[PDB]
Amino acid sequence: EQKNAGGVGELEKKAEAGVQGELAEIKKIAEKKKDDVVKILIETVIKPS
Amino acid sequence: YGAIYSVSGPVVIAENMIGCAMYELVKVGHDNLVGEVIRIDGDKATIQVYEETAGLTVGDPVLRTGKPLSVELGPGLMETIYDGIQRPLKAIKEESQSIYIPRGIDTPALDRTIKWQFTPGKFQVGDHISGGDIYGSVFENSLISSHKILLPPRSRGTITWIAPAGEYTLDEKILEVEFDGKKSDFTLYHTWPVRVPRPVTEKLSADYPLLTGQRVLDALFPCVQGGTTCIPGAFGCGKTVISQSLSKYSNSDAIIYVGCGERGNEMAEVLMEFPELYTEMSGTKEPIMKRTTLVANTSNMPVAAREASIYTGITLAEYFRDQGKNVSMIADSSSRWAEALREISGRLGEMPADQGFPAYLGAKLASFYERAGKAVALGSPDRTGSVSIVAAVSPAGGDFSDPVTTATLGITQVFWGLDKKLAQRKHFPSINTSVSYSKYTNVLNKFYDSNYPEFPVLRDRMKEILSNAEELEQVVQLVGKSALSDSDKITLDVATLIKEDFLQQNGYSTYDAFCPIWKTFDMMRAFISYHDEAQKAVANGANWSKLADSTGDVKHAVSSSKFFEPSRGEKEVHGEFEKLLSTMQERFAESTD
Amino acid sequence: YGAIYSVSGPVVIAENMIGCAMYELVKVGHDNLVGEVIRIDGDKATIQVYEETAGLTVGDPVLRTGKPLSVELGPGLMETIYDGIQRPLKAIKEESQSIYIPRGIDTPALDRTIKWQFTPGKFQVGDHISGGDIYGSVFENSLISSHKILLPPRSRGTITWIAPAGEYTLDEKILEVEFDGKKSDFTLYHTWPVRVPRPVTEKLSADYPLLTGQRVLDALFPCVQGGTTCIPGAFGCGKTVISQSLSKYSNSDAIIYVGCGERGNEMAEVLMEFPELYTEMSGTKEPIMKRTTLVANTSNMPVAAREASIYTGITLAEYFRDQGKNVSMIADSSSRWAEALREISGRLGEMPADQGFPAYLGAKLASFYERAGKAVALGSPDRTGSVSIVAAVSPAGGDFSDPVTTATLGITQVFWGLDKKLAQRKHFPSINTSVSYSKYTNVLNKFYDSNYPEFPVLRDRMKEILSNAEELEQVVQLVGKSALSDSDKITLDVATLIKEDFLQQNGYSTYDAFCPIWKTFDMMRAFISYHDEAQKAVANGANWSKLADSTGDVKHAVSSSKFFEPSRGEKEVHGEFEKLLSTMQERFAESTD
Amino acid sequence: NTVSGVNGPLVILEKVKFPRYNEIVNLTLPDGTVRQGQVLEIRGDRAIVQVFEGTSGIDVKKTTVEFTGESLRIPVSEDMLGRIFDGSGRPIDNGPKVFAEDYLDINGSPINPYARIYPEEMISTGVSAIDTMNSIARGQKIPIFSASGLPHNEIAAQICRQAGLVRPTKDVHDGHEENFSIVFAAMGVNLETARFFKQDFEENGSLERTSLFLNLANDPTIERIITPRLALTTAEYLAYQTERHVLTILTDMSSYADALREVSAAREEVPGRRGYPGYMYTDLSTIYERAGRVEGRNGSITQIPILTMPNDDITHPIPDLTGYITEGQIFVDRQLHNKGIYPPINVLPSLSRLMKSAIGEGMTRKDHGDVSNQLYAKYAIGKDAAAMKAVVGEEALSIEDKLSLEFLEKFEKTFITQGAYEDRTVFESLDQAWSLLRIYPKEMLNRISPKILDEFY
Amino acid sequence: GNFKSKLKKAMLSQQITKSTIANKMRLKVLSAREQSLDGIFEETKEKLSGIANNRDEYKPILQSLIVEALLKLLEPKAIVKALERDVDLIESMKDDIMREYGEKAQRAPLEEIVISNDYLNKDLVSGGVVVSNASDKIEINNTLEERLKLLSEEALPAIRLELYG
């Protein structure tokens, strides 16, 4: 049980550390390809589909 | 609005019906009979009219009510006898000089003569309030929890007008809600279409029992609120008794009784008996009836009301579940609700499936079971309430191999086998340990072990002992009882006490058919301690005759156990059992040596 | 050309059809799905499109091919795998990267990629030729030319141009025919509509041995060359199992396997297993497969492929018979073919008969069986061939009275059973004698007597033993083994032994090995011998126990004999069977006195 | 356009003729709620739709129709495990979203590539009665035939949970080299059931292991039929693209069949035997065809459908049809359940005709198949003897019968009796099975080849 | 006995947390993956309104949105519901549409485009038009949000291949 009273601390520490780096790269790689996708989306709309 | 194209039987088709929904409540003719649109082909709407379409020429007007057929949920349900689509039978008795409702007589679902005292909640104007949050309450009961008024599900907004404390009528507005201009006014009741399930915060599995107050239910295989259960039919020489007793002995907060399509002798008995009988927990003001809300249909009532009967009852049960209460839905019988489907199908021209019963049957049962169950009630501080369905399924082919029974048992997790021969001799209830099962056993037995009883040990052992007894009885017939050991004789001796005290209870006496869930556990404790000790003692050098003379007084007490009072100091610990345990240990040294 | 008017289910209605034959093949929509014209209502022709439709638009194009759903008969049918709508399955894998048919593929009927070696016939320039004549031949196998190039039926003339010896492709011309100028060129393949049977010279009596190589058939009710057979049974019946054995052992020069709507894994197994295993008359590279062609179709693969399976396959068979080959056609199952019809009758809205299957069922099965039989090949060289049809069906829950099984039984002259109880103990296939008959049994025994075995004399006693065994078993059940006589005990034992050693084809090491009519005969000499000597012995005074324990070794030996490979002295009479005969003789004598 | 009428689950649209078969349309209610449906029948200037969601409230000129202009395909991703979905092509649970890298059709042939090579790899459930007597393979289809007095959900969960622990023990043995994935789909079962299942998967392992599709009984019959189709798309992608073995647990299969039955009753479609459709064969097939090894031949979809029989008969249309199609039959018995056997699997009619495909020999014994046949045969005789013991008594039964009555009792109580978490390896099971055979003498074990009996006894 | 059940119970609570950590991560990831997609989608309909509000650049786009819808419409009269700013733009190019339709059909030229007195919102629609039936039964919503959203169905796997492939 002590691995389950101290495991509620670990309930967020390992959840946060688990994607601490991944949420920084998702938001990083988005800001690059943002503009590049937006031009494609604009293009599809002003082209009759 | 529309004009009648045809009346062919009780089915009436009408043209010039636009924006007509597919559950739309409509009133047909000048007379204003109740009807509902099952189907639409083109411009023409095909209506089943539940009342006689006699005197209705083609060309009469059809007036939309402008909304589906709904049921009203709010104050003044309890102590009222109703139709399958909720129409007070009681109110017709006052006006019409009729029990039943005759054609061309409709009335509102809730009485508007009655006024109830509305008390505001914890929300005031300018507060945002959300779906199901407790806006107020009405108190009109003192024996049970009353009608706590919720903001209508799937409705949100900021409250422009919250009426202050005082008496208002059910009809009259007490709320206006601001959500994109004036959202509408709302009243003390809410309308909800009954062929739509009511939402709740979330649904959960059941785990939580309550006082059933019939010993055999708890003891043989526990009775749970938020359960799914099948009980066999008998057509009022056995069916009626168990239903009347379940309503009376169970001290569940509400009970909602639904007679789907009954004889009419059974409907007549439940209404007269409820004020007459006494609560098992104390209080007057028409004891059991005050806790009861009744939907009572004989087979003579319109067929749509018979089909509708369970749906309206289930919505009722679901409404009280959001207040936080434990409800018993006792429905009798699904075979009779099913009979309605069959009739309605042939009238439309629908092609059914097996034995003439439609195919809408199996899915409608599955949908029905899931509305019932345990849930955390909706409303801001949250409570727990339950809806437990015990549905009888009678003969519908003279066997139990017919589509209605076979479909239900499958979804159901519990079967309780009434015994006919014992029932004809008027022991009620008298459940057979052979046919019966509960798949709820495991989770529940763990729940009672938590609470204080030794329940898992005793229940399991109860079953084994009886099963074992049939097998040993056969060895007595064919070989003889004399060549068999003392141990085996004992296995039978104990089974007979378990059979006599629990199983053969008489619901015509309250010192023989009403005892609390703890009390029922204490009796069962008593018999098990004796079995082990009796087998232990015969091994160490005793005989059946010797054993019987020696146990004496403790054996006599266990035999006399049912006659004892629900209390002795508390109704949870019965002092006479706790001291009985000592007298048994002292007796065992003496007997054995 | 035509334009889709409607798609209601798999049924499509298209206007602007001035014509079209019956069951005309079409390519529907831009997708190019399979269809056939069943009916015509006005100008709108109702065409069922049988390849799965989830995305066909109304007013998509409709292309008539101009001829009915047909098959190509020509070179490269052997060791080449096809569907029931004659698409090569191998061609699809490569192109499509869809191992099975995906929605919307149009792959031509044969392989136009594999060059074949053509040599010229006894018909040179200026010579008359007529349908079914051997115009030439194509090398396909390592041991024999499979596909004898026939002039098609309904063509005739004198040959102006005979191509010389060399390699050519399938679409290139190789034959020119004179009759009213250039009647046309001919190519290596020829076409034929599969709803027309191929015409023969004459049909000939069926009385010539068909060795299927399975002990259990040979022993009880053999088939004939020219045969028709029904076999019922439902999963665990060993029908896949008996197909594989059947293909390996079969004396016929072609076997055509028809998968009517199979598991897919079952088709995957038999395909792999023919080149993994070796043939009994030898086979160089893909041994068994060299003689095997598969029509395979799975359970959701096109309803046309499944419906056409029996006709595509029977047409193949008739063409091999016109070539001068003996064909054993296995179809599995005609019952899955029957489901294709049940589905067709609903979609169209034609009225069906009993069990929701149409009435046209009975004609369609009958037409298939009548084209089977033994015949003298059409064409001038003249040869003898057969098509012996073994057709699998399935009971509806142990009910053998279902329309499909009854219909097939109507047409058949041989019936071979399948008993559920006996399959559970592992004896599948399970043929007795009260669920099976063969009209060929009488002539067939006369032909086997000639070849060497004593079979007819042993066949009669063998039938009797089984027939008495069943009746005697009913007394054991009810009365007990206390009402028996000693000779009746004997009938019970010998019977149990027969049940295991013929009917069971289940392994214990290895699936059982090729047992001929000769092998089968030896088993019968040893069982029948055991029974005679033992009954004499009991009649003449002797213990049951003495006799059964003494046979002992001999019983183990017959059980396991079939696992051991044939020839162990000879095929004819094995040394292992020869020696038992002496052992019985020695025992009989010890027992008597 | 606008709704013309509505007759049951069928909706009559008055429209224009441009729509294609199973093209999505969205019905806009006057509440402003949108519900989805697909056209089942199209005709000139009109349609019949079946709406997945709902079946009532549908108006006339106050309602509107809008075309999506894409026929239904399921959005499939391979990141689907651990993620909560609802049986409707999206989560209405508010669970993690589906995403799409392919959208794949449920018609029963998208690009379908299956078995040209039959299963040869053994996959174990940790349960002796399953594994030994019938065997399970990397494409095997085995129906769980259950009843209204058996608890179908407890056995369903039992087979799945114990096959997840055994399956990595088998990976190490080199029976496998690829991932295991579970796809669990529950269609139109009770709330009580749904909750239970999720709780079971968590205890044994986790819910990261499995993907969940949840469909509620209150949601229509039309929804229920699409629910397994969604499971099929999930499994085919995983096998095809990422060479994973996929295990599908399809509960309840009977639930799906009743749904078919409803759209021929409130249709003018004439039904076949016992009120079950004539085109019932095709509906069932669609699920079962999409099974076997998937192209690359390291991927697979293996099926365990779960059938609850309502009458418990073997003359009912659902159990019969399923059985001809499926590669095995597993029959679970009420009488064993009563007696106190868990799992309470009766092998008296459990049979596989594709018994060879089902067994393994390169990661299981060769002796596995030989022993199983003998066991089954000896169990059956032991049942014939049981009926005879009641009738005749022990007052005429033979020396041989007595051995067979003992075998029957030892066989139920040892082999079929296993703990709730106790998993048996297939090799250990043989040892157990050999204990069962060992009481019979060398003349009663006569049917078996001499080689095997002298080797292992 | 009851030791074994308390011994399992704590190992169960151990794996309920391993599972809840693992679920919070797929939830943080998924909702981050979407937050990015809904900011790409956000920028495109902001960019588009700026295109729409310079009338002369919107003029050939609008012509094409209508011609497109009209070929799915297949009626001689279309009722076009527009914003109060685009009714003036449609008016000044009705002939061009009916020309342009005619050249891309073989059905018949379009007879009329109907400028109705009912209009689309400007606080619910950013720009674009709803081209509808003769009796307003079926409509092709060639509004900026609706096009962007349907386009989202097909954009999502493309965006997924270039972003995580």
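Chain C residue numbers are taken from Swiss-Prot; in order, the displayed residues are 25-283, 738-1071.
The backbone N, Cα and C atoms fix where each Cβ goes, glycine too.
According to Swiss-Prot, the protein carries these features:
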type    : residues                                                       : note
BINDING : C:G257, C:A258, C:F259, C:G260, C:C261, C:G262, C:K263, C:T264 : ATP binding site
MUTAGEN : C:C738 to S                                                    : Reduces splicing reaction speed. Inhibits splicing; when associated with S-284; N-362 and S-737 in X10SSS VDE
Counting across all protein chains, other CB atoms within 10 angstroms of the CB of C:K263 (ATP binding site) number 23
Euclidean distance between Cα atoms of C:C738 (mutagenesis position) and C:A258 (ATP binding site), Å: 15
Would you mind listing, in sequence order, any of the recorded positions C:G257, C:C261, C:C738 that have a CB less than 8 A from a CB of chain D? C:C261
Reduced to three states, what secondary structure does DSSP give C:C738 (mutagenesis position)? coil
Show which residues of the chain containing C:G257 (ATP binding site), separated from it by at least 6 in sequence, have their CB under 8 Å from its CB. C:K263, C:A870, C:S872, C:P873, C:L896, C:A901, C:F906, C:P907
Rounded to a whole number of Å, the separation of the Cα atoms of C:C738 (mutagenesis position) and C:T264 (ATP binding site) comes to 12
What DSSP gives for C:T264 (ATP binding site), in three states, is helix
CB contacts for C:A258 (ATP binding site) [other CB atoms within 10 A, all chains]: 22
Would you count the other CB atoms within 10 A of the CB of C:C261 (ATP binding site), including those on all shown protein chains? 24
Reduce the DSSP letter at C:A258 (ATP binding site) to three states and note it down. coil
Would you mind listing, in sequence order, the residues at least six apart from C:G260 (ATP binding site) in the same chain with a Cβ closer than 8 Å to its Cβ? C:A901, C:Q902, C:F906
Just how many other Cβ atoms lie inside 10 Å of the Cβ on C:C738 (mutagenesis position)? 27
